[PDB]
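See below for the structure under consideration.
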2 protein chains.
Amino acid sequence: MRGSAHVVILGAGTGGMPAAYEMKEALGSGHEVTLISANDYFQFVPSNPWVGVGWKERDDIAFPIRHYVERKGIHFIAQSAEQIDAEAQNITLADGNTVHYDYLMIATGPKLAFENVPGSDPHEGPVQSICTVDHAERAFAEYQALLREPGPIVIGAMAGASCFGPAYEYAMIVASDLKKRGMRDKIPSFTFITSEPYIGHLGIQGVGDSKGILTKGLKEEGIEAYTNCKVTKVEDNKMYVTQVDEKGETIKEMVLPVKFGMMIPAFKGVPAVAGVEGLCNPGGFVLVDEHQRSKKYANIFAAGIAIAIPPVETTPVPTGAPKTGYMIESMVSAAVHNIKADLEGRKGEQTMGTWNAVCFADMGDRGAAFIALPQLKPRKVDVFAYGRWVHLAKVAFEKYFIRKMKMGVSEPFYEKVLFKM
Amino acid sequence: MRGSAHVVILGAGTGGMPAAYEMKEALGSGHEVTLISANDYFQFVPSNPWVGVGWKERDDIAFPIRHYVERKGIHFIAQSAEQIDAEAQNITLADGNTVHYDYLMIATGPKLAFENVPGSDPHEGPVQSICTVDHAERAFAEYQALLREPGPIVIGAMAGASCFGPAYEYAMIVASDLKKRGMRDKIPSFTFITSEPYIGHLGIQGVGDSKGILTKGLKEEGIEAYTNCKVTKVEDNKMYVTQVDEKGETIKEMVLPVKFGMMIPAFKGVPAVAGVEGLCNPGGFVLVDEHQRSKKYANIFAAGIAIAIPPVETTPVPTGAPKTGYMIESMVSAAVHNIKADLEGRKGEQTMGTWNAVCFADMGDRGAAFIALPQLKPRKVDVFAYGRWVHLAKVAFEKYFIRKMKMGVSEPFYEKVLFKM
Ligand SMILES: Cc1cc2nc3c(=O)[nH]c(=O)nc-3n(C[C@H](O)[C@H](O)[C@H](O)COP(=O)(O)OP(=O)(O)OC[C@H]3O[C@@H](n4cnc5c(N)ncnc54)[C@H](O)[C@@H]3O)c2cc1C
Ligand SMILES: Cc1cc2nc3c(=O)[nH]c(=O)nc-3n(C[C@H](O)[C@H](O)[C@H](O)COP(=O)(O)OP(=O)(O)OC[C@H]3O[C@@H](n4cnc5c(N)ncnc54)[C@H](O)[C@@H]3O)c2cc1C
Ligand SMILES: CCCCCCCCCCC1=C(C)C(=O)C(OC)=C(OC)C1=O
Ligand SMILES: CCCCCCCCCCC1=C(C)C(=O)C(OC)=C(OC)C1=O
Ligand SMILES: [S]
Ligand SMILES: [S]
């Protein structure tokens, strides 16, 4: 309200949950901060691949949100937004209630566009997914069912995907698990299918020796890999694959039977956000400026996977670049600062900073991780590392982040640099 | 003097030059800051290997100090200290003059202990060195003489060495240069001799896949490599090598003829510092606490290669761990803060922080670099990277640091992190 702005954060994920705490800390008791999310629980998404192979469980990586944000003075609504009226500044919830805002920060993450590939929805066939804890459990359940009746395996990433690390990770840990149970030899064909133009492109034109290391890894595990692939449909428990050349021409079509499958889908913007006239690009991603502010609506900000970031290359089969945790947090931090500035008469000048991608993939005792920045080459940092110390860092970070999400974030978040100081 | 403390910095190198600027900035016009050094010029030491192969020249990497520090109010004495009387707080210079201090910060770097291996001094035989710009020129001169009368090459690192990166670097660029001139095939034997227990140990128990990458690199260039080696003497243009086993027992003795050679020597503390009773360990390195303060003299601080750091392993052939640039700068920053604190009644609490090693080795179009921390495994960061982007960073950093040494340093030096912000 006038003189007491009401700020709403839409989505309680990697970006949204920190956004709620930070917003409240920034604004204080004089302003209302409301967090709205489809689920009543936070999940640490980088852990989902492990849930999907049964190496972690839901209660290790998820917890109920209400108590933690409420004790900070944050209002929590465990309801999905179905409609956003940018003109009246009203959000319509699933239960038909409306919530008014003075400022809105959209942190809704990805819509999993299973509809791009008929039959690829985890509920429509054998092709599962590990992006959400709900789906990773379903993935594991199916994995258990492959244990009973072994058959062909197909793991990978669909056309349009932007999140490739997890595909490599899932394929490696499945291989690893097939052995620790002792049943790898029961598989007629383990196949990696990706829209990447080459192994380890990762949607970022490769990083360090990602190609050689990942290529060698898949071979070591007896996994046959195909690049430049798009799945046209999943039907009758068969995946129909078209492989193309550098110019898009078909070089082969394949019909792969699937007993157990997992393909990372393409991401789009969620429907409530995509549905706002003039807010988004055609993929449903919010068009924002360097300050995280909507180009159309001055009182709408956005952060996380939800924002649009222009491509910098165009691959034979459509692919996207990932939006990862450190950059997401920088976007959140910028949006919070600049909303505060708005409430006080100034144009916030804070930006998300240099584009970067960071990803940690834990294999069990050793992990691989990459750091790349900026987006285009030649980069200032282009590192792909492998070692047990990567595994140890992933373990350490998940523990940290989950704790921070329960205890609150002030904060110039990552002073996770004082492993130096 | 009383109420107006006189601070002396001994040595104008990677640690000492920044120390002078920072000290002066910290203290201001009310205190005298004197910088004393053996040479009247600063040299960027990581560039010396390239000087040693003729890929850089002295005037690209060195410049006269006087004007730059004097215009900051810093007094500069281009004289070597020969004696330090810790009790009277008097430094005796080469010309017999004495300089009194209230606080002394020792930044004298390494004494190159060529005397450990009879005949290994660059002026005594064919075994040269690239640690100083003076010696790297002499190295190149000899390289030019091998071009005229080709013969056996031996590059590597002596027992007791702590600086291995440069040995690998020099060996690779020499190979590279032998080809760009087209004369590699004229060499009867190119041999890498190291005190490391294995290739890529680097005095730090390896980092990432340093072993595999360096091993492969030496093979690619047609260089035969021997580990666990100590050179007993260089004589008659022959290097006498003893190779040992895990327990120190001789497993072979070798006599290698050398037309052109380069071995990184062991480092000790310089004589003026080692000569101070009770100041140093037996190697002549200053014993300091976490605050960079001498354990014996409260008004003596130290930074850089000059300080003692306890070993954490004991290798078949004696080796040391390197002291590198970022950690050196942290030591300098700590010493400055804590001297200032002393001048104002408090115990400075600032430390050098977590032990770390960083090293960049430029091969020409691509470079290798490593980052390791902390000292013992399992580490929080254990990365060894290779790529043209490493070369680009080395180029960028040398330009930066040289500029900073002419323009002055405030400073919380490395905010060379805003390639993020
Ligand atoms: C399998 C996987 C592994 C990954 N691993 C890493 C990694 O190791 N490192 C890294 O840096 N990044 C990783 N990422 C990427 C990125 O960090 C995560 O995707 C991160 O969770 C994205 O943050 P976000 O806040 O944009 O979206 P999310 O975390 O997905 O949160 C969006 C929130 O909005 C909610 N929401 C959606 N629609 C509505 C609606 N209409 N109304 C109300 N709420 C709604 C959702 O329920 C969700 O809570 C990984 C991603 C995936 C999929
Ligand atoms: C070949 C080589 C390559 C290296 N590459 C890297 C790298 O890539 N990255 C990295 O982080 N580190 C690197 N290092 C290591 C380290 O960063 C350098 O050795 C650095 O120069 C050490 O800093 P320092 O201040 O301790 O000593 P120095 O830079 O050696 O300075 C000591 C100064 O004290 C002076 N001095 C000595 N005795 C006296 C005396 N009695 N009186 C007056 N003055 C005296 C010397 O003339 C010198 O100016 C490299 C080292 C070497 C040898
Ligand atoms: C040099 C650029 C910054 C280095 C990155 C910081 C180290 C931690 C990894 C990043 C990360 C973030 C931020 C993160 O938010 C996240 O969760 C989604 C991860 O998955 C575990 C991450 O790996
Ligand atoms: C994560 C730990 C810190 C990262 C290091 C910063 C990046 C620059 C490299 C370090 C370096 C320093 C500090 C440095 O002082 C120096 O000169 C002696 C180098 O040689 C070129 C260096 O490579
Ligand atoms: S998913
Ligand atoms: S040297």
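Please read every residue number as a count from 1 along the shown chain.
Looking at the header, which is where the method is noted, we find X-ray crystallography, 2.0 Å.
Quick reminder: no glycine exception, Cβ is built from N, Cα and C everywhere.
Annotated active site, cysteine persulfide intermediate per Swiss-Prot: A:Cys163, A:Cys359, in sequence order, evidence recorded as experimental evidence. The feature FAD binding site is assigned by Swiss-Prot to A:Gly11, A:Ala12, A:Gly13, A:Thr14, A:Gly15, A:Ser37, A:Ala38, A:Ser80, A:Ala81, A:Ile305, A:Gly325, A:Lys394. Swiss-Prot lists A:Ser129 to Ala (Swiss-Prot position 126) among its mutagenesis entries, and the accompanying note reads: No effect on FAD reduction. Strongly reduced activity with decylubiquinone. Record note (Swiss-Prot) on the mutagenesis of A:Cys131 to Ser (Swiss-Prot position 128): No effect on FAD reduction. Abolishes activity with decylubiquinone. Among the mutagenesis entries in Swiss-Prot is A:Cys131 to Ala (Swiss-Prot position 128), noted as: No effect on FAD reduction. Strongly reduced activity with decylubiquinone. According to Swiss-Prot, the mutagenesis experiment A:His135 to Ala (Swiss-Prot position 132) carries the following note: No effect on FAD reduction. Reduced activity with decylubiquinone. According to Swiss-Prot, the mutagenesis experiment A:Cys163 to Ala (Swiss-Prot position 160) carries the annotation: Strongly reduces FAD reduction. Abolishes activity with decylubiquinone. Listed in Swiss-Prot as a mutagenesis experiment, A:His201 to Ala (Swiss-Prot position 198) is described as follows: No effect on FAD reduction. Reduced activity with decylubiquinone. What Swiss-Prot notes for the published mutagenesis of A:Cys359 to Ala (Swiss-Prot position 356) is this: Complete loss of enzyme activity. Abolishes enzyme FAD reduction. Abolishes activity with decylubiquinone.
Cα spacing between A:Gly325 (FAD binding site) and A:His201 (mutagenesis position): 19 Å, rounded to the nearest whole number. Using a 10 Å Cβ-Cβ cutoff, A:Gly15 (FAD binding site) registers 28 neighbours.
In the three-state DSSP reading, A:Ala38 (FAD binding site) counts as coil.
When the recorded positions A:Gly13, A:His135, A:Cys163 are ranked by how far their Cα is from the Cα of A:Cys359 (mutagenesis position), A:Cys163 comes first. Annotation: A:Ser129 are the recorded positions among A:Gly13, A:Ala38, A:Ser129, A:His201 whose CA atoms are within 10 angstroms of the CA of A:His135 (mutagenesis position). Chain B comes within the C-beta cut-off of under 8 angstroms for none of the recorded positions A:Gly15, A:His135, A:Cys359. Checking the recorded positions A:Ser129, A:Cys131, A:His135, A:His201, A:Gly325 against ligand 1 with a 6 Å cutoff on the Cβ atom leaves A:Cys131, A:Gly325, in sequence order. Rounded to a whole number, the distance between the Cα atoms of A:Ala81 (FAD binding site) and A:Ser129 (mutagenesis position) is 24 Å.
When the neighbouring Cβ atoms lying within 10 Å are counted for each of the recorded positions (A:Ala38, A:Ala81, A:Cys131, A:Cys163, A:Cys359), the highest count belongs to A:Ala81. A:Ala81 (FAD binding site) falls within a strand when secondary structure is assigned with DSSP. A:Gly15 (FAD binding site) falls within neither a helix nor a strand when secondary structure is assigned with DSSP, and so counts as coil.
Other Cβ atoms within 10 Å of the Cβ of A:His135 (mutagenesis position), summed over all protein chains shown, number 19.
For the recorded site, A:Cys131 (mutagenesis position), the DSSP three-state label reads coil. When the alpha carbons of A:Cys131 (mutagenesis position) and A:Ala38 (FAD binding site) are compared, the span between them is 15 angstrom.
For A:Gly11 (FAD binding site) paired with A:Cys163 (mutagenesis position), the C-alpha to C-alpha distance reads 20 Å. On its own chain, A:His201 (mutagenesis position) has A:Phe164, A:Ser210, A:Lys211, A:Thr227, A:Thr315, A:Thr319 as residues at least 6 apart in sequence with a Cβ closer than 8 Å to its own Cβ. DSSP assigns A:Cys359 (mutagenesis position) to a strand segment in the three-state reduction.
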